[PDB]
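Report on the structure given below.
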Amino acid sequence: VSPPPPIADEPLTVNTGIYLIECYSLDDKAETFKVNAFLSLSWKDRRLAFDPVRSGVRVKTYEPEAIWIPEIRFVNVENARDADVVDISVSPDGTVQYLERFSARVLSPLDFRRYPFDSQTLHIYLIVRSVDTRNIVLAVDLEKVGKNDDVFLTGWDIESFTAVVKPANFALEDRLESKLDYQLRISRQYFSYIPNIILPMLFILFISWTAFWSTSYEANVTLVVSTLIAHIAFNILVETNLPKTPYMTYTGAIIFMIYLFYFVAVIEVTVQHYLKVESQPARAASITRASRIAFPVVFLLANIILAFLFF
Amino acid sequence: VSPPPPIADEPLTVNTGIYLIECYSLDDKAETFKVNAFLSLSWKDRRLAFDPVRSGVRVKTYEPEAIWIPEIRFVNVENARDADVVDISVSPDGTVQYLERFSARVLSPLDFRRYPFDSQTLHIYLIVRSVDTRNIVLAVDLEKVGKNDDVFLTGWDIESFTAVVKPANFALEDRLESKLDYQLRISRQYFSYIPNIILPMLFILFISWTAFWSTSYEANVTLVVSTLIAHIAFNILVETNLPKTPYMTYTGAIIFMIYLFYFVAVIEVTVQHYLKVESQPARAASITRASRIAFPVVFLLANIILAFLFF
Amino acid sequence: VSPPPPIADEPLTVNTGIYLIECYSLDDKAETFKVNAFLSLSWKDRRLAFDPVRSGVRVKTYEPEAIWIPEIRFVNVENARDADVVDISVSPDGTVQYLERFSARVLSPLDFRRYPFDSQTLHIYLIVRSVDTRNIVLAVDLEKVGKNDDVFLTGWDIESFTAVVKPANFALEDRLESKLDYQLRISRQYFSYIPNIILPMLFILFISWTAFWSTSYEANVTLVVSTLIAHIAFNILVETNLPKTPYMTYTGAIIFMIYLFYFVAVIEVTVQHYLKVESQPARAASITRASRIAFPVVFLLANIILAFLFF
Amino acid sequence: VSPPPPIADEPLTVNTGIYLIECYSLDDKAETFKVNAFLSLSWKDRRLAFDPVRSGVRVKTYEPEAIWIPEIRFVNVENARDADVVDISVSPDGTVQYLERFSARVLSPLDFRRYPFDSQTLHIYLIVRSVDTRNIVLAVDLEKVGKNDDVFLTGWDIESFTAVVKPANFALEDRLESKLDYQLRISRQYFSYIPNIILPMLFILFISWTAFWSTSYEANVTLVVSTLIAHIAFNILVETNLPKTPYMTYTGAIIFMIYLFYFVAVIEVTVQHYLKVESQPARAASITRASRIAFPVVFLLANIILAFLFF
Amino acid sequence: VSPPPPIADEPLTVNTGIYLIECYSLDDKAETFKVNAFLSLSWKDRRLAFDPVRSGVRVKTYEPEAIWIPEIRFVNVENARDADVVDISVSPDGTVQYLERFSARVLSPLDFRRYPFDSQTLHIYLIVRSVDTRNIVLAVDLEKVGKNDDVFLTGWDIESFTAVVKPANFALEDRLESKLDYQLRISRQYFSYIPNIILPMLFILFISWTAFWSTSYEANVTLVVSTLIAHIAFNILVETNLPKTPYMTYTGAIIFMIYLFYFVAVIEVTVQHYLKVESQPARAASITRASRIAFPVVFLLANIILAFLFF
Ligand SMILES: CCCCCCCCCCCC
Ligand SMILES: CCCCCCCCCCCC
Ligand SMILES: CCCCCCCCCCCC
Ligand SMILES: CCCCCCCCCCCC
Ligand SMILES: CCCCCCCCCCCC
Ligand SMILES: CCCCCCCCCCCC
Ligand SMILES: O=C(O)CCCC(=O)O
Ligand SMILES: O=C(O)CCCC(=O)O
Ligand SMILES: O=C(O)CCCC(=O)O
Ligand SMILES: O=C(O)CCCC(=O)O
Ligand SMILES: O=C(O)CCCC(=O)O
Ligand SMILES: [Cl-]
Ligand SMILES: [Cl-]
Ligand SMILES: [Cl-]
Ligand SMILES: [Cl-]
Ligand SMILES: [Cl-]
Ligand SMILES: [Cl-]
Ligand SMILES: [Cl-]
Ligand SMILES: [Cl-]
Ligand SMILES: [Cl-]
Ligand SMILES: [Cl-]
Ligand SMILES: [Cl-]
Ligand code: NA
Ligand code: NA
Ligand code: NA
Ligand code: NA
């Protein structure tokens, strides 16, 4: 089998379309997602053209092996897609209508900077390598691009699934390549992070600040050091559900900053006890009284500063 | 091979049936389950019809490749089902009786709102895309729908396995699609959650309340802070066996509310010590005496309120 | 290819045999085990019969595709078995001797009630569906049923591998099915549970009881609360190695009961301190003195009661 | 295709050879390792013999399907090996030289008794089942047995890869089986266990013994209980990287014995406090003074005893 | 199919090229990485020569099965590569231009010594075994060696992807083997290690040193002991995170050294209390005063020494 011949010197336009059936397994650590969709391809092959009157039949159905099909591949997939051909239909003029159902694990980078208040643009890149006889260019048939109403991505809100209609045409290893960008716009469902990580984390911090209404060094040491260990447990829990980034994430910045608050609380608790032992509780009382205001005020201001920088 | 031709303008009715052999791996986090079943298909192909008298044989057995078989697919599967054809039998009138054994990982969403006292409706959606020549419509042969008596789903009680007999007929990419809903009704075995999470969690909370019968600030700080850490441990344990939901679960609500009880106990412990140091233990005693009643009463009432909202 | 014709109206007897080569991956959580074995099948096909004198050869070797082979399947397998045909031999009378080497992940339920002092009966169910022309019945050739001497199942003792010689003959979807039960009897190697879970757990419990020889409320609170947290660590460790059961397991009962001992010790520690503060240490001393005997005595008796109910 | 006929009544000698390319994934819990190697087979088939003068070529290359190849299998593999035929070469006398590249997950039991100062002998068992016409016996061609210089097994030192040249010839299901033992001798790289488990574990034990230079019961309770909890963390850590053995391992014995030291330290701490409260600190002092010497002396002696029994 | 015949006694030169499409899953524990690339092969087969005037085509396209293709394999891959042939083009002179898209899990050793400030040279080894008729030698076509601009390896910086143009020609099992070394130079993104492991770890070490400004033994015991439990909870981590090395990594040496600081602080805390109880706080004060300077000074110097030895 050979590719369709050009009437003039024009390339072959393969009209593409992806219709999402299932969206699942968005792995943040792996920066991958799994997809189950329909891939529709359409091109003109005049060699397959027929007179509908003389043939009786308006449409002709073919097996993949029987006709020439353009080698369309996905750029950002882990292993080559599992594909099952649904139908191949030839119209009288020779227009082929290919339809397959596929499943693929797509590699798409995520921006964790605003986590867990981040939004992502997942990509599915379609590509075709031009052949020796003629060049192949990709196109988007918007009527065959979409997603099923039941398509849900656990822990995410699906906003849109659109295609950048203009292909990226470039040269690779002395041959022309036509690439298409299918974009799935999603936003993270931050809800669960509030009662499970954010609020538990703040409670333990506020518990550490009760040491500013205590003169008992032994109890203060217990309060500040214990809550610090609960914070490490949370810090570890958070970094296990995320990949290692060469930048700070929003949660990462807050979590890190809270260590400084624990450290400074230890200094305060230490200073207050030292002064008390030195028989100067007057200075120790003023420092502790200031801390009561200073710690929540600086925490509240530092968080306004961080939220401003990240959002 | 081509589809059977219509006698009049009628579509082709493919009578379906799923008989469950094994049910396993209900993954809560993934919202998937694995199934091993029989898929039975039946349709009329008059081209395969034969006179039983002249043929001698009352039934004719065929290989899948030898005859036209409708392309029936599962909508909500991770990867395309692994299928092994058991038998294909043609009756004298041309009625084909197809039987295959399959295994599939089914994607079915879960309602975690009443966890671990939740019940679910798992779905298996069958679909067929109509061809060029004629439309294909799905049907349910109730005689061939069921499940084996030994079918067990670890940690779940299987109530029913029925089919919504009326197919969902719709249009997708200029063709007709006939969808069927097979529903597996299951209820969670909550038993283990009581001696492993619920009762241990309440014990540690009641241990924290013994600080209301203690004047020792250093001991109270130990009691309330230490038990709080065991609660953080149980909170993490519970959320590791669950996905992130944009809603509050029953266990989630209880676990969250218990943080407030720990926080308020820390305030009490702090208040009692402050007053005692300020040489006013009469106020400290009245607050501690009230707490002894207030904490269990408000906990018992708050739980009645929550159970009412959730059930 | 068609099945062998009956001389009279008799069904076809397929003599089976499973010879275990390797046993591995007994997953308690999953209630599965992996096997690697030989499957031997034998049936009479008179169409394949030959005169040994004129043929010279006493035996004739065939390729699977060349002759009719009964569709034998495993009921309780995750995915269809990986099978490699070793040999197919036809005797002069037409007796076929089939041999294949297979590997399968078998789903077999486990009874955790007596864990880790439990014994299991793993099952491998063989099945054959009767065909259009004639019925197929399964049989056991005890001479071809066994296991290799080196067959080891990590953390288990293999007692026996036998077959229930009488098949379960029943009707499913208007056809006869002949099922066979191959039983692998195994007992759990409890040894490791004693120095890793059982003894460490008792040590921490006995450490908590040293609070009955202490008047230091602050120290007692530390003793009882710290050891309680280690018990939570062990409970979690144990429940991670097991599936969630709708019944109490032996270890589960002991672990749960120990929480009650920790709770009552907290009550004692609280009571002793309250009385001491109320200036009545005479009552506090008598309660603490009684606890010294009561706690080990009630623990020893409660365990005798539990061991009696479980074994 | 049939096996080569015997000139006299002799069996067929298949000369084997395994040349390791890559060694990886030695899983201690699973008692498995992954291998990537060359399998070379050589036998005489006089039916394939040719005159080198008349033929023109001194060697003839064949496709697997074209000639008879002995069904050589691995005994101790999880799933049947992934094999890719590299070459099949026939010499003028009819000597066939088969070469394939394979990858397999090998099940080989491990002796954990001396962990992490243990050495293992990994096995790869080759087997051949004799056919109807003639018997097949395995042999070792030492010239084709080896391993690549770059072959590394992460966390292990590879000592040797040799073959037990004499095959284990036995009868199974009325047919002769010839088995070969390829042995990969390896020793564990214990280094990392010293700064990560052994030394951290000793430091915490020695920290617990500082309670013998303290009269503060409240501090001693903290010292001994805290370090006891950190010992439980190291115990749990160790047991996660190991399978459940029906015997005591070296690390297991030391870890277990250390619990006894923590228990006896709790008794001492308790005894010292009781006597001091009873207004007899003179005994309490003598018991504490003895403990300072007794604990390290008994620990040092007990360890000499254990190392002697284990090595 | 047979290999191309030599015009003179020359070997066959197969010009290779790897163009990386995707880089992912660099597993430090496993010392593996996953790759998705293009493999281009080119050789001369004069038997495939054709006249474009007669064939009516300037370049001929072939199916893999139709022509002789050299058996090129990857040395350091876990399982045989998933390959999909993109194109096979033969020009009139008989020069074949093969192109395939592949995905493989490559085994490449990592040098964790300077971790997490470590740089690595990942290798992809191409190999060809010479055949009976003629020798096959590998070559590098630099024009067809590269990587896509979007190629990202999570947590790593990709520096270069080059090929050692001179093949390693050697003899293995009486045949010539031609090996090629494709080198991917990468450097680890250490950023995340600083706010997640390094700084949290130093904070807890500095918190432990506040015991040098405290006379409260009970509080110092909590301080040094509790922070030690967290320097433990860290190191699991770095350990959870790495393979076991027969050498010391940079982070490993720092973590190990920190344990000595915690141990010596316990000695100090113990010494100070003993002297205080012995009614000699003047010695205790001088030791504690020195410790305040000695501990940070020795820590700062020890770290300069370590950083010097590692870098
Ligand atoms: C003191 C250190 C506590 C560490 C907490 C780790 C919990 C993380 C579990 C994450 C599972 C994915
Ligand atoms: C004193 C704090 C104990 C913390 C125990 C955390 C263990 C984490 C286990 C995570 C396994 C994936
Ligand atoms: C402060 C301690 C928090 C520790 C939480 C540990 C939970 C481990 C869950 C493992 C189950 C897979
Ligand atoms: C109160 C702290 C409980 C921590 C339990 C951790 C158990 C982790 C075991 C991991 C096994 C895979
Ligand atoms: C009381 C604290 C128990 C800590 C348990 C540590 C869990 C180890 C996880 C190992 C990762 C494979
Ligand atoms: C008491 C020390 C427990 C610390 C262990 C934390 C385990 C984290 C596991 C992370 C695994 C990916
Ligand atoms: O035929 C199919 O498998 C796709 C299912 C159609 C849809 O429900 O979106
Ligand atoms: O797999 C089969 O062929 C039938 C299984 C019958 C059953 O549920 O026991
Ligand atoms: O794998 C085989 O073909 C035979 C296994 C023989 C045995 O039990 O060792
Ligand atoms: O993969 C191959 O075909 C040869 C392996 C050669 C080697 O050990 O490097
Ligand atoms: O045709 C291909 O699949 C490779 C994609 C080219 C590239 O974008 O690097
Ligand atoms: Cl395609
Ligand atoms: Cl693809
Ligand atoms: Cl189908
Ligand atoms: Cl499907
Ligand atoms: Cl079969
Ligand atoms: Cl099966
Ligand atoms: Cl073979
Ligand atoms: Cl094998
Ligand atoms: Cl024999
Ligand atoms: Cl190749
Ligand atoms: Cl390869
Ligand atoms: Na084609
Ligand atoms: Na304390
Ligand atoms: Na057959
Ligand atoms: Na070829």
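In chain E, numbers come from Swiss-Prot; the residues present are 47-357, in order.
Looking at the header, which is where the method is noted, we find X-ray crystallography, 2.7 Å.
Placement of Cβ uses the backbone N, Cα and C atoms for every residue, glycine included.
Around E:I244 (mutagenesis position), no same-chain residue at least 6 positions away in sequence has a Cβ under 8 Å from its Cβ. Experimental mutagenesis at this site is recorded by Swiss-Prot as E:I244 to Y, annotated: Marked gain of function, with a ten-fold shift of the proton dose-response curve towards lower concentrations.
For the recorded site, E:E264 (mutagenesis position), the DSSP three-state label reads helix. Listed in sequence order, the residues of the same chain lying 6 or more apart from E:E264 (mutagenesis position) and placing their CB within less than 8 Å of its CB: none are present. Here Swiss-Prot describes E:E264 to Q or D as a published mutagenesis experiment; the accompanying note says: Decreases binding affinity of TBA.
Among the mutagenesis results in Swiss-Prot, E:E264 to A has the note: Decreases cation selectivity. Decreases the binding affinity of TEA and TBA. Nearly abolishes block by Cd(2+). The residue drawn here is the original one.
Counting only residues at least six positions away in the same chain, no Cβ atom sits under 8 Å from the Cβ of E:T268 (mutagenesis position). Swiss-Prot lists E:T268 to A among its mutagenesis entries, and the accompanying note reads: Increases the binding affinity of TBA. Weakens block by Cd(2+).
Sequence-distant neighbours of E:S272 (mutagenesis position) (same chain, six or more apart, CB under 8 Å from its CB) are absent. In Swiss-Prot, a mutagenesis experiment is listed as E:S272 to A, annotated with the note Increases the binding affinity of TBA.
DSSP gives E:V284 (mutagenesis position) a helix state. On its own chain, E:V284 (mutagenesis position) has E:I243, E:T297, E:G298, E:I301 as residues at least 6 apart in sequence with a Cβ closer than 8 Å to its own Cβ. The annotation that Swiss-Prot gives for the mutagenesis experiment E:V284 to M reads: Displays an increased sensitivity to propofol but not to desflurane.
Here the residue is the original one, while Swiss-Prot reports the published mutagenesis E:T297 to A with the comment Marked gain of function, with a ten-fold shift of the proton dose-response curve towards lower concentrations. Also shows slower apparent rate constants for activation and deactivation. Displays an increased sensitivity to propofol but a decreased sensitivity to desflurane. For E:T297 (mutagenesis position), the Cβ neighbour count at a 10 Å cut-off comes to 23, with all displayed protein chains included.
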| said: At a CB cut-off of under 8 A, do any of the mutagenesis positions E:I244, E:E264, E:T268, E:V284 come close to chain D? List them or say none. | reply: E:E264, E:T268
| task | Filter the mutagenesis positions E:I244, E:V284, E:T297 down to the ones with a Cβ under 8 Å from chain A's Cβ atoms, keeping sequence order. | result | none
| task | Let me know the DSSP-derived helix, strand or coil state of E:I244 (mutagenesis position), please. | result | helix
| request: Using DSSP reduced to three states, classify E:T297 (mutagenesis position) as helix, strand or coil. | output: helix
